[PDB]
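**Student:** Following this message is one structure expressed as structure tokens.
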Amino acid sequence: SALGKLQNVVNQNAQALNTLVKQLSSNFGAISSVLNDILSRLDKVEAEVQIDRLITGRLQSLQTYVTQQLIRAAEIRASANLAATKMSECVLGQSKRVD
Amino acid sequence: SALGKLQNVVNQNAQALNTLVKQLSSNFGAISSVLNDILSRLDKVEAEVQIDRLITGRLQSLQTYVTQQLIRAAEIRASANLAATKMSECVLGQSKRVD
Amino acid sequence: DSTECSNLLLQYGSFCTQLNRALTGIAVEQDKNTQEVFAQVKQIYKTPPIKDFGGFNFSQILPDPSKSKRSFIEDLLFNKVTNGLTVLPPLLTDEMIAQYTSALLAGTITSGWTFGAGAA
Amino acid sequence: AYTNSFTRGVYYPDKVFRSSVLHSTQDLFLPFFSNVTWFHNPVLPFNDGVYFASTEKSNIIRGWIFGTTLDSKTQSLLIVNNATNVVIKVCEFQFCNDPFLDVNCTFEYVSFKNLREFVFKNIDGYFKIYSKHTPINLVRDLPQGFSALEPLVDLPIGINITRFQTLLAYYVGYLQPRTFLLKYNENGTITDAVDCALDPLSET
Amino acid sequence: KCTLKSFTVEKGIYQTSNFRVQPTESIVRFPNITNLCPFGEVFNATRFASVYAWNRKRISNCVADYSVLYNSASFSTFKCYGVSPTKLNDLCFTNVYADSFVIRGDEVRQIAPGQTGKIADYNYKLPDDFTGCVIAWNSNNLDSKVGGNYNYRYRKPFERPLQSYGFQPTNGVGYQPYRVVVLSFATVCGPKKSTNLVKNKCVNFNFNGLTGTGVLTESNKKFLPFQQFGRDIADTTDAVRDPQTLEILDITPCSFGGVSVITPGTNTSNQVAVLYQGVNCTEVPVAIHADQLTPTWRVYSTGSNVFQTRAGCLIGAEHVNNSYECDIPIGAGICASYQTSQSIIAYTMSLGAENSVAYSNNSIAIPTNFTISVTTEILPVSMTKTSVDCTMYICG
Amino acid sequence: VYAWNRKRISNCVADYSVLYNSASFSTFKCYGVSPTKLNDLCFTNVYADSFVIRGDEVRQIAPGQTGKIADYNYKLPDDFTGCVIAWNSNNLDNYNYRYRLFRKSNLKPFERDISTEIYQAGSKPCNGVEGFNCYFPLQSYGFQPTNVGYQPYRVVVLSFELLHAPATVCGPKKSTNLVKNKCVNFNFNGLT
Ligand SMILES: *[C@@H]1O[C@H](CO)[C@@H](O[C@@H]2O[C@H](CO)[C@@H](O)[C@H](O)[C@H]2NC(C)=O)[C@H](O)[C@H]1NC(C)=O
Ligand SMILES: *[C@@H]1O[C@H](CO)[C@@H](O)[C@H](O)[C@H]1NC(C)=O
Ligand SMILES: *[C@@H]1O[C@H](CO)[C@@H](O)[C@H](O)[C@H]1NC(C)=O
Ligand SMILES: *[C@@H]1O[C@H](CO)[C@@H](O)[C@H](O)[C@H]1NC(C)=O
Ligand SMILES: *[C@@H]1O[C@H](CO)[C@@H](O)[C@H](O)[C@H]1NC(C)=O
Ligand SMILES: *[C@@H]1O[C@H](CO)[C@@H](O)[C@H](O)[C@H]1NC(C)=O
Ligand SMILES: *[C@@H]1O[C@H](CO)[C@@H](O)[C@H](O)[C@H]1NC(C)=O
Ligand SMILES: *[C@@H]1O[C@H](CO)[C@@H](O)[C@H](O)[C@H]1NC(C)=O
Ligand SMILES: *[C@@H]1O[C@H](CO)[C@@H](O)[C@H](O)[C@H]1NC(C)=O
Ligand SMILES: *[C@@H]1O[C@H](CO)[C@@H](O)[C@H](O)[C@H]1NC(C)=O
Ligand SMILES: *[C@@H]1O[C@H](CO)[C@@H](O)[C@H](O)[C@H]1NC(C)=O
């Protein structure tokens, strides 16, 4: 429980990747989430109409992941700037800044 | 090569706008990506089905840009707050904060 | 790798590229952060064989060849934290990070703040 | 009269090896700590699907009859163990309700100290059987503990079922659509489960 | 140059493409073929009932070897009203109804589908549009006794008209009565194909209708006897039981990863080096254009210089035992640079000069001089201010 | 259906309203364009494809359709821009109207094929002569007044070309003076 901040970075990265993989199995309103079913069970126009739902859902799922990682990266950068400042003032010096 | 931070800011704004323009060439699953083709080739009831694909794709293209600009603006603000702090502490004073 | 799907994916243009461009900016930044924090010091200082630091005992925090270069406490810390998709290695390995924490620490013990302001 | 189910009646939901993992699934399951009817034969509704058990070491309980009428007109399951084999048929005769001694068929198939337990369900035109056999000490209520029933049989027979009866100590409970969390061990057996609806802690 | 949409490239490492090991062959495994359809006994039988009362049967999910009816040219006749016998052996009967006797009179060919006549409408029924094919055997071999159709009444296939019949006992299946093994549409389905099994090679596969691509391997995973395949934490299938010999395979995804081009600026040289991210060099000489096509590209695949690194297989750069500041980054302490007669080298980066401070319990160092130093620092402060009319952008 | 005839159409004014308003036609389905709009457009070429079939087969004349006509006689490309037109022609009913019953594989979009080889559905290598489940591949509709899905129907398919090539077949619209420097609405060759 002392290292909760570092363990949370590990957990958030794993949770995000695991969710991005689980969204492969969702229908998004399509006839199946396994792509060979849609290709093999239907005539060409019906297959193309069904596949565009899976493309839309997976593409929206991937933009959701990348946007979440962009916001999470900005939080980690704000902490890396604090750690670089702490090392410069506290290790390489003796700060008089209270707390 | 010293000014790589400032020339990067100019480059990012240019690539974002050029990407936002280039997505006007994309079909998004409509019979054409040029809106006057649809309006000249098809009668009113048939045309709406095509136009709503382009509206959906162009709107998602623009939401993607505005979201990344909101995140990019927050990164520049964190730099502007630091530059304002460096001017108050380094220029208007003398700073004992190591490095 | 379905062909019919991979043709339909072209209808959307630059989306499956600005995703890679965004993630690449994040990936490079993680190597920058690690360098901003640890690479303060210009030379790899190391401690003398003697340990006459006036009665203070740094043996828990200094490097140990029995412990990679990691200190005793760094070995606690490294034990207490535990597709189409790919994970990429960092630019600096844990053995390089451990040489920077060693250099910072060995400078600090032997030379005060002076290794930041000039030569140690 | 009634007795408690405790945590009996879990079964392997699919033919899949999951190992050292917790899996969440929705199926027709017997709800945890629900009541179960007890009997020492009567004719019973099948509902959505049946959990059945009996204290046995003797083959007094020769098997079961299932159907809509379960008699005299229409294709109906007869399931029997006659010691020569387990035997299955889908016939429509007005045959005897107790054809054993003083103790159309378009598909056909052949293959106390203890308790025998069974699950019967009928989905997408397939009739499915899961089961177990175990030693016991308590006989007048189901023994408190855990055991996952495993698939025997999975038949394409397409017959409707709403009613069934035992061919002459035995217990009946009914499956319901519920979500369960299943603990698969390193050797791919289910070893514990949580009924997610049961109480706020199970839901958590 | 195409990746960057420009004819000039500045110094750097650029991801240009994805490497992906291709499936080398296709493999199929299904359970041993058994419980074949019994109706071939009707084709082999020496007699049948007349078209007024043709006997009938049903399939019971049995194995319909319908391709054997394509070999049924020993029949005196044949007829069709749908797909070929090879297509029937590649499919299944949606209805079980099957033959047990003969057609006769004007309807004599109704042992097979596509027939016409009175008996072919009911008591020896064989529709003009029934979805299949059949052979027919004449009264001279299988369709009737020595009385022919003249002993009786006539006009699924070869199964259940009132007129007095007259088709000859000695004739072929057009002039005589005719009977055979036959049916018309889960009721009875074609035989399951299979191949031999391969390990430690990237393949396309089918096991019991589980389909995918992977390197199949032997494994110690302890499936229960009723279990047929196994799943990952993210539910992906990753182990299977071979249905023909019940061992447990472990399925590995065939290797893939980004391809990155290390380059100096195009002012300095047109020479480059190539990194296959996370790949092991033995698993290259495989897949895409970079191995397949030209000396100039396969120089960066199949020889020249090849060097495994913790980041991936690196090709076209020379490994060096010195260490330097990092020019172009690669990963895991490796960097690359263009050097002098000239080539790209790859090396472990150097953190800085080694130093031991001359510490002792009574020594101090004091500076006797100084230098004033003027240093530059640069910060961005503002973006380009923008406005977008979304009605004009979206609707033009 | 196997000798289906293509005529190129070029260098003219056209009026598709004459076609669309004709009581003769039992179907007039158009793809990639609406029949009302054709008189506003201009095309780089037009091609008319024509044949006779049994009336039930008309429904196979579409992009992405399937069946014997599409497999073995005449198939539209998946992005076909054009119109499909058909009508009953009972006055023609007659056994001359050949179609293809089997082929070694399905034919390509706008492909045509004269081949007459004996195909084999039975196991025998019949090598150019008929026998047990092996057959000559061109056979004909029995068109008679006694036939509705078996009746003779005449067919025309208009294929339209919308290339960067010059304007070549135009609807009945009239040109006007080439104004400059003013803000104008405009239409050149259907580019509005
Ligand atoms: C510095 O402190 C360490 C402990 O923090 C001392 O080493 C331990 O000494 C005790 C008693 O001799 C042993 O039980 C431990 O096993 C030692 N630990 C190790 C890792 O050796 C060390 O002797 C002290 N040195 C000085 C000079 O004070
Ligand atoms: C259900 O269980 C309770 C005890 O939990 C018991 O008192 C009650 O009689 C049972 N009711 C029925 C309908 O089985
Ligand atoms: C018991 O089953 C066998 C087949 O398993 C069968 O031959 C036998 O006739 C049956 N006997 C009775 C009395 O059910
Ligand atoms: C078959 O069906 C009839 C009623 O149509 C029924 O009397 C008879 O018992 C059934 N036969 C069998 C073998 O179940
Ligand atoms: C089976 O039951 C369903 C309603 O549950 C009904 O629609 C169907 O006709 C029944 N079939 C038979 C053969 O009884
Ligand atoms: C698991 O299987 C191994 C053999 O593979 C066996 O030794 C062990 O006892 C089993 N453990 C359990 C809990 O089933
Ligand atoms: C190439 O050299 C010219 C001067 O000759 C310089 O302006 C240009 O920036 C250089 N390009 C690169 C990619 O280094
Ligand atoms: C399949 O058949 C072969 C012999 O043809 C035999 O060696 C193999 O063990 C059989 N496998 C099963 C699972 O029956
Ligand atoms: C994969 O790389 C390791 C070293 O990282 C090596 O031992 C192994 O032999 C390589 N595999 C192959 C197939 O060459
Ligand atoms: C580089 O070092 C390796 C051992 O790490 C040695 O085998 C090799 O000969 C050295 N090469 C050169 C050019 O010194
Ligand atoms: C101090 O340094 C300057 C150069 O920075 C030199 O000119 C001067 O002579 C030095 N003075 C002494 C006393 O070393």
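Residue numbering in chain E adheres to Swiss-Prot, whereby the residues present occupy positions 300-454, 462-466, 491-515, 522-676, 689-744 in order.
When the header is checked for method, it gives electron microscopy, 3.4 Å.
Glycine is no exception: its Cβ is also placed from the backbone N, Cα and C atoms.
Take a look at what Swiss-Prot says about it:
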type: MUTAGEN; residues: E:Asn501 to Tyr; note: Increased binding affinity to human ACE2
type: MUTAGEN; residues: E:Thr676 to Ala; note: Partial loss of O-glycosylation by host GALNT1
type: VARIANT; residues: E:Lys417 to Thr; note: In strain: Gamma/P.1
type: VARIANT; residues: E:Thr547 to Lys; note: In strain: Omicron/BA.1
type: VARIANT; residues: E:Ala570 to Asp; note: In strain: Alpha/B.1.1.7
type: VARIANT; residues: E:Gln613 to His; note: In strain: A23.1
type: VARIANT; residues: E:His655 to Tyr; note: In strain: Gamma/P.1, 19B/501T, 19B/501Y, Omicron/BA.1, Omicron/BA.2, Omicron/BA.2.12.1, Omicron/BA.2.75, Omicron/BA.4, Omicron/BA.5, Omicron/BQ.1.1, Omicron/XBB.1.5, Omicron/EG.5.1
type: VARIANT; residues: E:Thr716 to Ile; note: In strain: Alpha/B.1.1.7
**Student:** For E:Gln613 (variant position), what residues in its own chain, 6 or more apart in sequence, show a Cβ-Cβ distance under 8 Å?
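**Tutor:** Those within reach of E:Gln613 (variant position), by Cβ under 8 Å and sequence separation of 6 or more, are E:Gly593, E:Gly594, E:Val595, E:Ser596, E:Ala647, E:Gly648.
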**Student:** Between E:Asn501 (mutagenesis position) and E:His655 (variant position), what C-alpha distance do you get in Å?
**Tutor:** 88
**Student:** Taking Cβ atoms only, which of the variant positions E:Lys417, E:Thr547, E:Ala570, E:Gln613 fall under 8 Å from chain A?
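**Tutor:** Near chain A - Cβ to Cβ under 8 Å - we find E:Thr547, E:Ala570.
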**Student:** Using the alpha carbons only, what distance in Å do you get between E:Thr716 (variant position) and E:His655 (variant position) once rounded?
**Tutor:** 45
**Student:** Tell me which of the recorded positions E:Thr547, E:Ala570, E:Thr676 ends up closest to E:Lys417 (variant position) in space, Cα to Cα.
**Tutor:** E:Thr547
**Student:** Quick check: in three-state DSSP terms, what is E:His655 (variant position)?
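**Tutor:** SS state of E:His655 (variant position) = strand.
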**Student:** What Cα-Cα separation, expressed in whole Å, is found between E:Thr676 (mutagenesis position) and E:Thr547 (variant position)?
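**Tutor:** Cα-Cα distance, E:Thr676 (mutagenesis position) to E:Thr547 (variant position): 53 Å.
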**Student:** Over all shown protein chains, what is the count of other CB atoms within 10 A of the CB belonging to E:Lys417 (variant position)?
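**Tutor:** So the number of other Cβ atoms within 10 Å of E:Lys417 (variant position) is 20.
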**Student:** Can you check which residue among the recorded positions E:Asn501, E:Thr547, E:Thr676, E:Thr716 has the largest number of Cβ atoms within 10 Å of its own?
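**Tutor:** The largest 10 Å Cβ neighbour count belongs to E:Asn501.
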**Student:** For the variant positions E:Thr547, E:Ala570, E:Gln613, which ones lie near chain C, with a CB less than 8 A from one of its CB atoms?
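**Tutor:** The answer, in sequence order, is E:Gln613.
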**Student:** Hey, does DSSP put E:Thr547 (variant position) in a helix, a strand, or just coil?
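**Tutor:** It is in a strand.
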**Student:** Would you kindly give the Cα-Cα distance separating E:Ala570 (variant position) and E:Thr547 (variant position), rounded to the nearest Å?
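**Tutor:** Cα-Cα, rounded: 18 Å.
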**Student:** If I take the alpha carbons of E:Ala570 (variant position) and E:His655 (variant position), what is the distance between them in whole Å?
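**Tutor:** Cα-Cα, rounded: 39 Å.
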**Student:** Specify the secondary structure state of E:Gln613 (variant position) as given by DSSP, simplified to three classes.
**Tutor:** strand
**Student:** Under 8 Å between C-beta atoms and at least six apart in sequence, can you list the same-chain neighbours of E:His655 (variant position), or say none if there are none?
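**Tutor:** Spatial neighbours, sequence-distant, of E:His655 (variant position): E:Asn641, E:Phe643, E:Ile693, E:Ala694, E:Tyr695.
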**Student:** If you count Cβ atoms within 10 Å of the Cβ of E:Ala570 (variant position), leaving out that atom itself, what do you get?
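**Tutor:** A 10 Å sphere around the Cβ of E:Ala570 (variant position) contains 15 other Cβ atoms.
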